[PDB]
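This report refers to the structure that appears directly beneath it.
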Amino acid sequence: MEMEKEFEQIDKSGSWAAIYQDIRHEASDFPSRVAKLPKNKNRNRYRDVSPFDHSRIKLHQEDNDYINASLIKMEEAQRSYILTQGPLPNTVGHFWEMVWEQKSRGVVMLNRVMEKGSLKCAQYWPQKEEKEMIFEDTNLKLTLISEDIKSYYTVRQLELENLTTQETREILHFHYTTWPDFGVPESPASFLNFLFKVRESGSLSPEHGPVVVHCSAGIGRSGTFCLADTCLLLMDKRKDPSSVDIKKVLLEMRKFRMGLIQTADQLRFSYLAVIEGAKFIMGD
């Protein structure tokens with residue numbers, strides 16, 4: 001592992017903030033005209049986190065097709081992700097319309113509904129089996145089937161029914177619940193174990209639609225997920241834990257959504273998780 005001694009080299013030199021700035025500067029920049037139309041102002045959670053028009057997800061609704069969401073297509077790894085913001089009270093129906101239209105099998109949530117005294121996300125899934133949710137604007141019903149609460153994540157089977165065709169699908173909600181309010185987790189082990197549960201569920205398999213991933217803005221903790229999954233997969237395809245340049249992967253993902261990886265602590269954590277997750281992918 002080169003990166004393991006490049007990692008040790010960057011900590012010594014304390015220069016995480018420097019590399020992270022390098023990436024901010026090299027990062028690509030494309031139009032996001034649709035996002036900043038005023039008809040869409042209230043469809044965005046942060047005024048400065050916009051999907052690029054080229055990689056954006058379109059709702060199949062000729063009235064307004066906008067939702068703040070990007071398709072990240074990683075060609076060498078054969079892995080696609082949909083990165084999105086946490087739904088607004090007025091976009092919850094859109095969010096499930098998107099999960100329906102894209103044929104996604106799983107949703108990964110990396111935030112709690114309330115963080116730092118504020119609401120980072122609408123409550124967009126049901127809490128009790130018997131209290132189903134109806135989305136009138138998008139003709140969808142959502143039902144909680146089961147719920148498996150563990151120490152640092154919760155998994156939920158949900159049933160999504162299309163009212164106007166009577167088709168149903170089962171969605172897996174993977175909810176990481178212990179991401180620190182400030183900073184990043186002290187060890188990646190929790191995060192890695194959550195990652196592998198998502199993998200084992202099949203939600204990433206390419207017979208399915210792309211997994212929907214989000215946090216508050218869909219770039220910070222969301223990117224850490226995607227970057228770690230993809231780096232670890234490329235280490236497999238090459239079965240060589242050192243042809244993978246984590247900064248080069250990051251810059252390629254940022255062609256598809258701006259700002260992935262928000263802090264330089266997140267970047268360090270990204271390295272830390274890939275290095276550690278490499279143990280259990282090189283035979284173990």
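Method on record in the header is X-ray crystallography, 2.4 Å.
Cβ coordinates come from backbone N, Cα and C, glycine included.
As annotated by Swiss-Prot, active site, phosphocysteine intermediate applies to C215. Counting Cβ atoms from all protein chains shown, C215 (mutagenesis position) has 27 others lying within 10 Å of its own Cβ. Secondary structure at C215 (mutagenesis position), taken from DSSP and collapsed to helix, strand or coil, is coil.
The 10 Å shell around the Cβ of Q262 (substrate binding site) contains 19 further Cβ atoms across the protein chains shown. DSSP assigns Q262 (substrate binding site) to coil, not to a helix or a strand. Residues or ranges marked as substrate binding site in Swiss-Prot: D181, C215, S216, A217, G218, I219, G220, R221, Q262.
For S50 (mutagenesis position), other Cβ atoms within 10 Å of its Cβ number 21. Following the DSSP three-state reduction, the secondary structure of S50 (mutagenesis position) is coil. For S50 to A or D, Swiss-Prot lists a mutagenesis experiment annotated as follows: No phosphorylation.
DSSP assigns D181 (mutagenesis position) to coil, not to a helix or a strand. The Cβ of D181 (mutagenesis position) has 8 neighbouring Cβ atoms from other residues within 10 Å, across all protein chains displayed. Here the residue is the original one, while Swiss-Prot reports the published mutagenesis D181 to A with the comment Substrate-trapping mutant.
Here the residue is the original one, but Swiss-Prot notes a mutagenesis experiment at this spot, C215 to S: Catalytically inactive mutant; abolishes sulfhydration.
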Under 8 Å by Cβ from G220 (substrate binding site), counting only residues of that chain that are 6 or more apart:
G259, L260, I261, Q262, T263, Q266
Extent of the substrate binding site in Å [max Cα distance among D181, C215, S216, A217, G218, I219, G220, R221, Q262]:
16
Give me the Cα-Cα distance between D181 (mutagenesis position) and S216 (substrate binding site), rounded to a whole Å.
12
Provide, as an integer number of angstrom, the distance between the C-alpha atoms of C215 (mutagenesis position) and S50 (mutagenesis position).
14
Under 8 Å by Cβ from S216 (substrate binding site), counting only residues of that chain that are 6 or more apart:
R45, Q85, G86, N111, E115, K120, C121
By a simple count, how many Cβ atoms lie within 10 Å of the Cβ of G218 (substrate binding site), its own Cβ left out?
28
